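Chemist: Let me begin by handing over the structure; questions about it come next.
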Amino acid sequence: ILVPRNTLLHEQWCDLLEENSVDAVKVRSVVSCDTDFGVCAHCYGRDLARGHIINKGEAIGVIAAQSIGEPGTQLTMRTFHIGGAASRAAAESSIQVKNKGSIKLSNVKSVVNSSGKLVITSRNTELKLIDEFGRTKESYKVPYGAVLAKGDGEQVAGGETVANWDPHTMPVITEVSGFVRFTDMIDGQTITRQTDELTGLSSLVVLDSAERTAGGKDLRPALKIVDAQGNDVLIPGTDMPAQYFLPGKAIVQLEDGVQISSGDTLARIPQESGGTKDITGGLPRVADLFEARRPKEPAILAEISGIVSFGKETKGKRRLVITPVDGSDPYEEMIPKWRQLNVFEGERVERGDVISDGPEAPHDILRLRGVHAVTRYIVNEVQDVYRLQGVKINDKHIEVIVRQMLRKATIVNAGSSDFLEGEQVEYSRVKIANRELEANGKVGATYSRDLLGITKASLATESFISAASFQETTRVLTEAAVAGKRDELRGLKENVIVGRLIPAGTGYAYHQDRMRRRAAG
Amino acid sequence: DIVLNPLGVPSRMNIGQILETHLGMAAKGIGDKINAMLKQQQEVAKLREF
Amino acid sequence: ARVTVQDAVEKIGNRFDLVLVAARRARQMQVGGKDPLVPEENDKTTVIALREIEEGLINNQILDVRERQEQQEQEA
Amino acid sequence: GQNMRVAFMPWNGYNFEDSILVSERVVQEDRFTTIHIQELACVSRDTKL
Amino acid sequence: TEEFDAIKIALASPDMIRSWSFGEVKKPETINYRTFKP
Amino acid sequence: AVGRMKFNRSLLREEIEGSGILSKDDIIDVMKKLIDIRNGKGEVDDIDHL
Amino acid sequence: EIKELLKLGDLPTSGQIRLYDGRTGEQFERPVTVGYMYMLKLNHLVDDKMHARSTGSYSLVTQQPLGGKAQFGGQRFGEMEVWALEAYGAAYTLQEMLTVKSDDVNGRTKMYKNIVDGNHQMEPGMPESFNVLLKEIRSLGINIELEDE
Amino acid sequence: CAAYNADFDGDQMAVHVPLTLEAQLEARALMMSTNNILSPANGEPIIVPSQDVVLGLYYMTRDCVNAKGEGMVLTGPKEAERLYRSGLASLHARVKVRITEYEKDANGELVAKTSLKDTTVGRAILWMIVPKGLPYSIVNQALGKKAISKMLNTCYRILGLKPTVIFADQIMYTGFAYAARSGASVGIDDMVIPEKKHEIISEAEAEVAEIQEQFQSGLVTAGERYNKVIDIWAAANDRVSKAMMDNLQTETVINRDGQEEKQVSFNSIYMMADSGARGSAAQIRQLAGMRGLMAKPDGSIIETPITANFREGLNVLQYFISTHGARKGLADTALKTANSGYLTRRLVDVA
Amino acid sequence: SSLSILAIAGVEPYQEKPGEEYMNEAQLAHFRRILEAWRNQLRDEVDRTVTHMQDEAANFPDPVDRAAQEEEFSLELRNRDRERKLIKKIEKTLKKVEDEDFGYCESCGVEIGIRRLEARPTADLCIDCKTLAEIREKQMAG
Ligand SMILES: Nc1nc2c(ncn2[C@@H]2O[C@H](COP(=O)(O)OP(=O)(O)O)[C@@H](OP(=O)(O)OP(=O)(O)O)[C@H]2O)c(=O)[nH]1
Ligand SMILES: Nc1nc2c(ncn2[C@@H]2O[C@H](COP(=O)(O)OP(=O)(O)O)[C@@H](OP(=O)(O)OP(=O)(O)O)[C@H]2O)c(=O)[nH]1
Ligand SMILES: [Mg+2]
Ligand SMILES: [Zn+2]
Ligand SMILES: [Zn+2]
């Protein structure tokens, strides 16, 4: 141990942390802070006009808002789309190690081929580089199907090509050996014979329902991997008999009758995937990012885990059915045609893996991946805009904002609420603590977080005098008058309006005193 | 008479004031030369010629 | 100490109830119930109270303890 | 206006920003002294008192 | 000066409206135009 | 007279001065020119011109 | 042409001359540009812009101090300034600024007397604008009462 | 002023008086100028020198190939200053000086290390100010805007606030003093038109002629002609800009005892640029280079460029186009600020 | 002259041999080299721009020079946007070259001249169809 549990990290601790080669540090963030009705000193930290740990009472909300608002005039008043993305990967095929380090694979399950290469069949694979003293110098993302040259552990010299693959090509990879057997692979019914001479080339197109004749609508053509004896050979270590549902345009090079070695590419399928990350920036993009506007055609994710499969063919949205191996099967989601799919039918996806390419809506990130993922995404995404113009802001402010956006949840279980009401997470958390400390569950109640754009979040204020101060006065006044709502003021702007002591800073003690004098003798 | 900050020229791309200063200095130089030739009261001819 | 209040915050780490302590002391000085504990430099009672806080001679504990002491003395 | 002898140079940060330094010689001669003629009105009405 | 908190909002009942008011304003006249007394 | 001058100029008529009120031939020619520009035998005008 | 005309005057053709620092007498390095430029005195005269107000006339309905120059004036802390003060822990300055300094009648008079007497205390009261607000909302069919517990 | 974003061109400020005793304390403790030097956004200092100071320090610390008192050995910084003020040595001239720096090596103890460094006269005179805890290395360099800000930062990190405030004030005073003693100004001949401007312009025009010839041959419709011409003009503009800057920066070919050498020039405008006081390469370009291509209202880029510079004189058309661009920017600025305010307000309302 | 698009790369104009077939390995390689050089140059220019933009941006206290410093940025970003739009066209042309379907008009099967491809390597149509389409476009637009 070089750093005891929660210690404020001042410059000298950081220097010590640098002399070693620590890579990743868990830091308490304001978003995950547990205290209701404010935050805790520790989760926030020091950074201010002074040097010290935050002192109890300072109004961090308006500090963060002020810091995020003062800049925003260096930024151009448009939405310049330079879209260059200068530093690419030099090419699209081969990887280029920058510094001599150990090669280390993250999140993959490779399949050694016949020459003995670890052909990767995982979509979420990363290939990092460990330096002399245990640190990640280089990091690269290798897509599905890339043959490797050097595997895991062996040291790669400076500028050695460690991976290679055809960009515009998603390979279908066999895991086990034996003869390829054709299933529903009829000539004319499901495929179109375009054949070459001796060397065995083809341009077979697996036609969808529209281009298939009237009989081949439901016929799922497949490539069965059987052995010499007949029984379906199982993928190594798993019981699934590999039934590769050849998607549209599966150019089957290795025809029926050629003993495939374990790891040979089954059929070339052309995919002209866009290889550039157009940079976006300027002010309005920030406003839109902070307003959590559902983006344009959003990319899609998986909801539950389990082997995916297709469903009712070509009605105007092709079906995707995720069936959980253990849990209940029945989650079918319709999907538009223009979406390109990353996974084959007979594949085992995990919940929240990428299924389509494009931009993810923060709402999906929150729902599937959870809080820390959405907060990291927002923070990084805005911070990229702000650094693009060279305006430095510390992340903590953006983080407090993100916390304000997640203020609300929606209850799906029951026990004391209305079973569907959008309710503040604080009331739910206190009632859950109460119930669980008491003997009775009631039930319950399970909730899910929701993300609101800063405007709506503002509109969801409790005290009505603030909302009347900045919202359509008539509406809030009318609703609060009918509801008989009772304002304890509890806030800053309320007290301003009444001309008494704001509960922040020098006056917190006063209000703290009053709190003890209330509900007392 | 007046002491003006130079750092205002290059970033404010108004360079005309500098040429204005030069040409005005030259004009006052002429004016001085005439004042000098008059204070000595040389002659009509010489002032006229200049 | 009318330049940097850093030593008072080193004495009292809240940096806010500091101003309340200094206000209590300086108002105890204005309405002449007490006298300055530091030789005045023609200063007003604000920076006098800051100077008293920063040297550790006065804080919240000395104000409350000495206040109840003088109160119980004045009871007679 | 009027034409003055200017020198472009920093003089102990008294012209730090776009501010301008000026010599007593110009004020001595009264060459930037303006005359302003202001109007004042006193009106005597008849109240009911 | 009272020490208060919790500001309450509700529809005013007609008997409350009578309660606050001290008198009924029956005629639209404002002032005497001769002597500007109300 | 200016309005009429501009109106007749837009529809390519030699006649400069008209009767103030809209003759119905005017409206018909207007719709003809509108469907012409909709077909593409003309340019759209900008209200920026001086 | 400027070079030519400057030569006709017998002046340095580069238009810079060395200057001596009038305080110390030392020469300046790197000769400096001198010459005549035509300057103007604009209508923004400090004589008019300077303005201060301690106490003066107040407004009829909302008992705020009048804004302007003919009447003494009295600048105005807006929401942005409020936010600035809130950013600090500065609660008492905000409190006075909001009530005793503008809208609280009793508070402002009591503070005048306290200042004259050489005592520095305060008595905030209710801002008059808020009282007006109560009366204005109550003018509708909306009951807004200050509760107690 | 940097904190206020204030400029002295008739901008006004308001002054309020805190009345109560508690208000006085809150103002003096939390709100006092000296207590808030660090920006609330990031930890770095706000009060860094702005423009004139930085110019003065740049001039004072900068080194020169040859001057008065080359290679003299001085017993300390005070003697360096005595040498400069007597006129027996130029304010910047390479010299060997004995200096005693202090180090926070122990548990907060100062340990004096005292040895001979190779520095400028100016750098020693500046070293006089620096408080004890700082390593000499800090001032030994060019000392521009970046370096000066880093200097202040380290002073803050090692000693604390009190000394950093005093050091900032000292830096201001010294910078102003030596900026005034330098006497830097801006003459018409200080902005040198690169010798090779018209050469590159003639090349670009020959290329446009070739592209016109290859149009008449019928390999490109008008659109390709427009795009291609615009691209060649952009490339020519960047090349001329870079050539002018090359001419400008290192042109002082000053001679040592015998053979000659070349160095970072003392061209007043160039120092004003490089110190980070005002101006960037682009503005120097537009004064001494060709002010590139310009855009009409609609966003479309006019094919023919200006090729003129403000040192030279523009003509009617070129000025007109510049009006297009200028007024477009000027009209956009107002709206932009008025909407950034709104964004900030709806961002403060939530938190 | 070192200012065209063949200049960016160190290549000099090709020269079809007497009995040279149209699309051979060498021509396709040539065009790939040309496009790759052009692209890499454009992206390095974008990197320059971004470094400049990141260094300069500051808060000016005068509203009539903030506009001055934000009226050159608008033009710069305009040029950068245009070149970004051309990077997608170059990418697509690189896809046609890799697919070995490069050099012919998309409307009519006629092959596009070699000299025109050395002129504007991203050409998609022949001069005739290009002109007709440009007229139809300009007419349907205005
Ligand atoms: N910015 C700056 N400040 C300087 C400089 N030189 C001295 N000071 C500070 O100004 C104050 C000097 O005030 P005094 O000497 O007591 O005389 P005074 O009656 O006018 O206040 C001191 O701070 P103090 O209020 O007395 O602090 P403390 O020592 O009482 O805690 C001193 O530290 C300087 O060069 N620059
Ligand atoms: N630097 C550069 N950019 C090119 C070049 N060629 C095309 N572009 C940009 O890419 C855009 C795509 O042009 P296209 O739609 O393919 O039309 P095109 O066939 O005539 O090239 C162009 O639209 P555009 O309408 O012409 O842009 P704009 O006029 O709206 O600014 C232009 O902005 C080029 O050779 N060099
Ligand atoms: Mg101004
Ligand atoms: Zn916490
Ligand atoms: Zn064609």
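Shown for chain H, in order and in Swiss-Prot numbering: 454-804.
Using the three backbone atoms N, Cα and C, a Cβ is placed for every residue, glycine included.
Taken from Swiss-Prot, the feature Mg(2+) binding site covers H:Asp460, H:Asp462, H:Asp464, and the record attributes it to experimental evidence. Under mutagenesis, Swiss-Prot gives H:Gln504 to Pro with this note: Resistant to antibiotics salinamide A and B. Quoting Swiss-Prot on the mutagenesis of H:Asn690 to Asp: Resistant to antibiotics salinamide A and B. For H:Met697 to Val, Swiss-Prot lists a mutagenesis experiment annotated as follows: Resistant to antibiotics salinamide A and B.
Help me see these features in their spatial surroundings.
Modeler: In the shown protein chains, 12 other C-beta atoms lie within 10 A of the C-beta of H:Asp462 (Mg(2+) binding site).
Neighbours of H:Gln504 (mutagenesis position), defined as other CB atoms within 10 A of its CB across all chains, total 22.
Within the same chain, residues at least six positions away from H:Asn690 (mutagenesis position) with a Cβ under 8 Å of its Cβ are H:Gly742, H:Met743, H:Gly745, H:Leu746, H:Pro758.
Within the same chain, residues at least six positions away from H:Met697 (mutagenesis position) with a Cβ under 8 Å of its Cβ are H:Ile646, H:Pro647, H:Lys650, H:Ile737, H:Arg738, H:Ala741, H:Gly742. Following the DSSP three-state reduction, the secondary structure of H:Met697 (mutagenesis position) is helix.
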Chemist: Reported as an integer number of Å, what is the Cα distance between H:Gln504 (mutagenesis position) and H:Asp464 (Mg(2+) binding site)?
Modeler: 19
Chemist: Select from H:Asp462, H:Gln504, H:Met697 the recorded positions whose C-beta atom falls under 8 Å of at least one C-beta in chain B, and return them in sequence order or as 'none'.
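Modeler: Going by the Cβ criterion (under 8 Å to chain B), the qualifying recorded positions are H:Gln504.
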Chemist: Do the recorded positions H:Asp460, H:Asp462, H:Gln504, H:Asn690, H:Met697 include any whose Cβ comes within less than 8 Å of a Cβ in chain I, and which?
Modeler: H:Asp460, H:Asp462
Chemist: Using all protein chains in view, find how many other C-beta atoms are within 10 Å of the C-beta of H:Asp460 (Mg(2+) binding site).
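Modeler: A count of 16.
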Chemist: Through the lens of DSSP with three states only, how would you label H:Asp462 (Mg(2+) binding site)?
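Modeler: It is coil.
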Chemist: Would you identify the secondary structure of H:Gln504 (mutagenesis position) according to DSSP, in three states?
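Modeler: Assignment for H:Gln504 (mutagenesis position) reads coil.
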